[PDB]
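**Student:** My questions will all concern the structure given below.
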Amino acid sequence: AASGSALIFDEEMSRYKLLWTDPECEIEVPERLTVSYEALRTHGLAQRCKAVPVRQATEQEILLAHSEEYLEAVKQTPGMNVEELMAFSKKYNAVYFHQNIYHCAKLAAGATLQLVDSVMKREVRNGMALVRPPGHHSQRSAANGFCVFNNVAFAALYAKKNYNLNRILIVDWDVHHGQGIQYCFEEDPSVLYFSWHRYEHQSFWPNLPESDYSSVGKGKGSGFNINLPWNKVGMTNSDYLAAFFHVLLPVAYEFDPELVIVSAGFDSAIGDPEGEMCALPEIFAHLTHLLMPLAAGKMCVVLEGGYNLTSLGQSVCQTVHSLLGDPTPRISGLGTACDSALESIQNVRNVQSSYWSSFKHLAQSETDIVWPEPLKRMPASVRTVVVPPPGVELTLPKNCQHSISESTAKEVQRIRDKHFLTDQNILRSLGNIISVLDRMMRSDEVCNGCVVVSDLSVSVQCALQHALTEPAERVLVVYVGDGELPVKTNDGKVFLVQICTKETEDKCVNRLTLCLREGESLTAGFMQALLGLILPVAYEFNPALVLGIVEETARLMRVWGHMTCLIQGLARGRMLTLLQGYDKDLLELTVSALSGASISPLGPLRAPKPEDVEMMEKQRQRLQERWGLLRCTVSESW
Ligand SMILES: CN(C)Cc1cn(Cc2ccc(C(=O)NO)cc2)c2ccccc12
Ligand SMILES: [K+]
Ligand SMILES: [K+]
Ligand SMILES: [Zn+2]
């Protein structure tokens, strides 16, 4: 039932700064907070968010993650002059103190708890806290790397204590390793920590052996710590997405967290003087979007780093846009991750194979920098149009509508006379397809839609052909059914995904046909193919429209909502779904996911059939030379 997105911010946290010269700490300025909040106001994003006030974290709350000794020492810094503050700062690595930093540290922490309470009390769907000082380097008895208290560690400990969550996922996409977080949950299997980070074979700060891929956690927590070290600078959108499709998401959906907290440091973005990576701000729209179907959307984004004020503003907007549900921007130029990234990726996957299903088949062997300003993102006036069979009034979610103009009806006749003849109620189906498609493609007024149809072949043809004419340069087709369709994948403008019951050997590289064995194992197998095959091809293909098609036959579709939601990362969310036959369940589920609603978790799934994982790896072997984003190992050289 929850709706809205929280934005927790307060200008008080910009009221401490570095007071002596120190080239390591110069980069961390109050303007990081000012610039990010002002960027959100300029784009009308703050105004769309529920402003939740900051509060101070209590002493009891700080002691969840820090020791009395260290809190006591920090509590004396407001009484210190600058000489004493310099001496106290020098006891720690890469941190400076200020008469107001204890105050703001308590606010940055309390802000995070406010966000956790709003989300877990269902007052909002998700949210973001813009805070200073950052947290993820902070440790039980020490400040480190601009961090005083560990805001994100707080949030998970607090969520554990006050809501009795058994499973919390923390995603740390800052460019630095959140070693404070890793230390805090090393032995705790109830918190899964994922972190990518510039490493460079341990030559990059904080220079820690245990920032490497081999630190998987300790004791009962083995396998719930996941480090992906970047060993070269300049990592791109393709590296980040390869990290998500082939490491993070396969683990996250199996973990099935009850809450997601994000250490959202944007020094991993292009232009940052410290990360020196190359991912565009747009990538964060997708990082956010790909995590949103977890935990019924309960996602708390907490700011960490980000030092290029321009890069910083644009990545914060891209994140809030996606929290608010705005359509995701198209990512072009995707391909293989670079070789160093594939090394890191395959090493993490191999070492994690002891602990996670999706990787288990790897163990047995029988199996001034400037860039283009991001485009405006804007919620469609009506997000989803729906065309149920004639005479079915239905309870539509808040942003939906039902169904034909003279222009349109003229066109259906032209198509009728040239290519078909037919005289039926299909003539209504095809008029609906066209008028829905025209609202999707022509206007930013409507985003996606679902039409119930009866005749499959004619419906598919008119939908596909009318789309290529608008023109939609490329169309991704996702078809759950058997047989072949009036779809030609020979010119490179169409890619066909087919989920079917009979195993049919496909030849060329513009078709991905998945035939999974029947039974209780089918749900886990579908999610593996979705995350590790379908999504990487689709993102590289970068279609302008997605056309979904479901045969009346298949029943076993507890997964359709997850794909509908993930697949809206492509084509700015422009997806038309054709449902063959009526099924109030499937139609209400499709419309709900299309409309941006919360998706219900999958929970525990029976791990997939070896015959299923083998068939999928046969598809990856067959397609990954054309679609490099499918690769999760370094390629063999001649
Ligand atoms: C490289 N630069 C010219 C100066 C410099 C800053 N630091 C500390 C630091 C801590 C944390 C974060 C962060 O954003 N974490 O998420 C960013 C920076 C250093 C440490 C060792 C050597 C040099 C430097
Ligand atoms: K990180
Ligand atoms: K853990
Ligand atoms: Zn950082």
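Don't overthink the numbers, they just go from 1 along the chain as shown.
Note: Cβ is positioned from N, Cα and C throughout, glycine not excepted.
From Swiss-Prot, here are the annotated features:
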MUTAGEN   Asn93 to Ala  No effect on steady-state kinetic parameters
ACT_SITE  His137  active site, proton donor/acceptor
BINDING   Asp174, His176, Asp267  Zn(2+) binding site
MUTAGEN   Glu274 to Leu  Affects substrate specificity, diminishing N(8)-acetyl-spermidine deacetylase activity by 20-fold and enhancing acetyl-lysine deacetylase activity by about 100-fold
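Each of these features: where is it, how hidden is it, and who are its neighbours?
**Tutor:** A sphere of 10 angstroms centred on the C-beta of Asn93 (mutagenesis position) encloses 15 other C-beta atoms. Under DSSP, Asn93 (mutagenesis position) is assigned to a strand (E or B) in the three-state scheme.
Residues near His137 (active site, proton donor/acceptor) in space but far in sequence (CB under 8 A, at least 6 apart, same chain), listed by position: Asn144, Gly145, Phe146, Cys147, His176, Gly178, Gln179, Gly180, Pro206. DSSP classifies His137 (active site, proton donor/acceptor) as coil under the three-state reduction.
Under the three-state DSSP scheme, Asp267 (Zn(2+) binding site) falls in the coil class.
Proximity of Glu274 (mutagenesis position) to non-local residues of its own chain (separation of 6 or more, Cβ distance below 8 Å) is seen for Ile27, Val175, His176, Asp267, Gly305, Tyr307, given in sequence order.
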**Student:** Using C-alpha atoms only, work out the spacing between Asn93 (mutagenesis position) and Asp174 (Zn(2+) binding site) and round it to an integer in Å.
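**Tutor:** Here the two Cα atoms lie 18 Å apart.
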**Student:** Taking the recorded Zn(2+) site as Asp174, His176, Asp267, identify the other residues of that chain whose CB atom sits within 8 Å of the mean position of the site's CB atoms, giving them in sequence order.
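**Tutor:** After dropping the recorded site residues, what remains is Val175, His197, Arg198, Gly265, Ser268, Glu274, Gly275, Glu304, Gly305, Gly306.
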**Student:** So 31 residues are missing between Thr367 and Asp368 in the deposited model; what's the C-alpha distance in angstrom?
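**Tutor:** The unmodelled segment spans a Cα gap of 48 Å.
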**Student:** Let's check the environment of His176 (Zn(2+) binding site): how many other CB atoms sit within 10 Å of its CB?
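**Tutor:** Other Cβ atoms within 10 Å of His176 (Zn(2+) binding site): 27.
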**Student:** Rounded to the nearest whole Å, what distance do the 2 unmodelled residues have to cover between the Cα atoms of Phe420 and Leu421?
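**Tutor:** Cα separation at the break: 4 Å.
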**Student:** Neighbour count, 10 Å Cβ-Cβ cut-off, for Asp267 (Zn(2+) binding site): what number do you get?
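**Tutor:** Summing over all protein chains shown, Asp267 (Zn(2+) binding site) has 25 other Cβ atoms within 10 Å.
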**Student:** Ligand 2: which of the recorded positions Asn93, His137, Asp267, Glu274 have a Cβ closer than 6 angstroms to it?
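**Tutor:** So the answer is none.
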**Student:** Across the 2-residue unmodelled segment, how far is the Cα of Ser403 from the Cα of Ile404, in Å?
**Tutor:** 7
